[PDB]
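Colleague: Below is the structure I would like to discuss, written out as structure tokens.
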Amino acid sequence: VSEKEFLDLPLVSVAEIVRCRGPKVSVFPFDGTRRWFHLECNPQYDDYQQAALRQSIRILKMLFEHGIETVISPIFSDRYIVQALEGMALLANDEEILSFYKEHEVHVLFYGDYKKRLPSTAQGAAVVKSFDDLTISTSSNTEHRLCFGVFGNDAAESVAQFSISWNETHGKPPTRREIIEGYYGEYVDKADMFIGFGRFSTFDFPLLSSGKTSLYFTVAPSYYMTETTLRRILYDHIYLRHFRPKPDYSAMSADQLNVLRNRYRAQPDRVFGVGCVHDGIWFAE
Amino acid sequence: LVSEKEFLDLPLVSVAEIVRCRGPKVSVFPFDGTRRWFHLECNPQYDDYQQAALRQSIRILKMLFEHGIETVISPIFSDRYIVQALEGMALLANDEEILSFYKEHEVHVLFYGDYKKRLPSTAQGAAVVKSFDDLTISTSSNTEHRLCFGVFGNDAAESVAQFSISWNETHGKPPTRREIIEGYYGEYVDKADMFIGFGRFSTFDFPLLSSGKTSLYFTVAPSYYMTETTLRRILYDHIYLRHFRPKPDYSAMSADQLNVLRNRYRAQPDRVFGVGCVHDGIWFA
Ligand SMILES: [Hg+2]
Ligand SMILES: [Hg+2]
Ligand SMILES: [Hg+2]
Ligand SMILES: [Hg+2]
Ligand SMILES: [Hg+2]
Ligand SMILES: [Hg+2]
Ligand SMILES: [Hg+2]
Ligand SMILES: [Hg+2]
Ligand SMILES: [Hg+2]
Ligand SMILES: [Hg+2]
Ligand SMILES: [Hg+2]
Ligand SMILES: [Hg+2]
């Protein structure tokens, strides 16, 4: 199949293909949101939290409708932490997003070191409580998994303590699967893709990174993401990353090999990720 | 403080001064695209692949260390017959030219990963493992640089589990993050500062050390086409461009700056780095 045919597909057909070929697990932190907010909304009159939440919901809905089973979205990571508290509480208390979870049969989970890192206040305790109640409440949903990262950047010590307790309880060391279940709440084998933004970087999906995880970096802030963009990414992941057969270099004509060869010898300094800063902003070249 | 051209133009000593100052302290650099490189640059039946490859590996590691990078992490083998990989592995601990390299450039060499369990239980496999151990003892008096070779170093969860259980049993309490990193790698490093990849946008095999601050790069040409210029464009980007200050003040921008940004982000198709194209059976970013 070609790209245009994929783009032209009905949503249901696309979704069938994604449930078939993957990605089963997409990591998608919503990035560049401040820039987005300053370009698309009115900063002193519009509320940043609510505008952001609406965009988040639009995109999570788009991802789940395209057949992606699990989305991992880092929310907060290593100015006042109390400010982040409100935005967080929205994820468990906003009526529209609750309506969304129920309608799309989404199971919501939270991962990371938040219980210890969040402030020891009535407020922080309240958010943590919201998280537990939301994960319990949506646990009967079976169609999609949504995993919110809150201080979910480094799981080493968490995994150490979990493994120690596990050994004392069950008499033996936990498996990789059991470790992943202990950290995330449920099991998934790996991340199939990470959709990043701006400066080429990935973060906050511990235990799940692999050389098979397809990496993408949008130029525009995450909230500009359309169906067509998402589908170009999906098309690359499904049809282009594991393209077969592997190149038989020995079956190529001398002109083919020469084209490749002279290209690599002429510009051996072409590096994706090397950018340029203009007007205070980094742009990939 | 500097433009790209000025950086490219600096004497090696000055570049190394800057790198010791601003980082990267730790670069992850798997040598990738080596089959393509070898078929483009060499004559498959008449040139020896092991030594052509080894020669390039040494050139690049030497280049990296001379530019002031303290620690290089290089994934070697990662999840055809495993016995085939054994020879290439043994070269890293037995080839006289590379041992001479470790000596002249004062490199401490370490091996990480699940290799002791995953390598074949044969005289050959055990010989390779023992040579890894002995190389690490033999170079442990070198202090100027750290070189870490990954052999099945793709997934550290169960290794960390067992390590932590054992640690708690003996060394009295749960091991700290630092202690876990030391247990897995042999020594301590805070994080990876950059990853230099190739072709399809992907990273792999540096467990425990990935951060949102890890700068990501992907060369178009196979690793062995790397020159000083390539390396330095990478270094310039990492050092001067990724952490550029001040942060953009969108509210201080003219209507034209916002308009340009805005119409760039609104325009379709929008550039997604990582979405490639396959021509002649090969993926191109
Ligand atoms: Hg503002
Ligand atoms: Hg769905
Ligand atoms: Hg679930
Ligand atoms: Hg749950
Ligand atoms: Hg998850
Ligand atoms: Hg248990
Ligand atoms: Hg621009
Ligand atoms: Hg060949
Ligand atoms: Hg050096
Ligand atoms: Hg050392
Ligand atoms: Hg290391
Ligand atoms: Hg081409």
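Using Swiss-Prot numbers, chain B covers 3-81, 89-294, in order.
Looks like X-ray crystallography, 2.3 Å, at least that's what the header says.
Yeah, the Cβs are placed from backbone N, Cα and C, and that goes for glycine too.
Okay, so Swiss-Prot annotates it like this:
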- B:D34 to N: Abolishes transferase activity (MUTAGEN)
- B:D34 to A: Abolishes transferase activity. Decrease in TOH production. Almost loss of iso-TOH production (MUTAGEN)
- B:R38 to A: Does not affect TOH production. Strong decrease in iso-TOH production (MUTAGEN)
- B:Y51 to F: Strong decrease in TOH and iso-TOH production. Almost loss of TOH and TOH production; when associated with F-90 (MUTAGEN)
- B:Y90 to F: Decrease in TOH production and almost loss of iso-TOH production. Almost loss of TOH and TOH production; when associated with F-51 (MUTAGEN)
Colleague: For the stretch where 7 residues weren't modelled, take the C-alpha of B:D81 and of B:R89 and tell me their separation in angstrom, rounded to whole.
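Modeller: The separation between B:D81 and B:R89 at their Cα atoms is 12 Å.
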Colleague: Ten-angstrom check, please: count other Cβ atoms within 10 Å of the Cβ of B:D34 (mutagenesis position), all chains counted.
Modeller: 21
Colleague: Pick the one among the mutagenesis positions B:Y51, B:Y90 whose Cβ has the fewest other Cβ atoms within 10 Å in this structure.
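Modeller: Output over mutagenesis positions B:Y51, B:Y90: least Cβ neighbours within 10 Å is B:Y90.
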Colleague: Whole-number Å only: compute the distance from the Cα of B:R38 (mutagenesis position) to the Cα of B:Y90 (mutagenesis position).
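Modeller: Distance between the two Cα atoms comes out at 20 Å.
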Colleague: Between B:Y90 (mutagenesis position) and B:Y51 (mutagenesis position), what C-alpha distance do you get in Å?
Modeller: 17
Colleague: According to DSSP, which of helix, strand or coil covers B:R38 (mutagenesis position)?
Modeller: helix
Colleague: If we take B:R38, B:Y51, B:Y90 as the mutagenesis positions, which have a Cβ under 8 Å from chain A?
Modeller: B:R38
Colleague: When a 10 Å sphere is centred on the Cβ of B:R38 (mutagenesis position), how many other Cβ atoms does it contain?
Modeller: 22
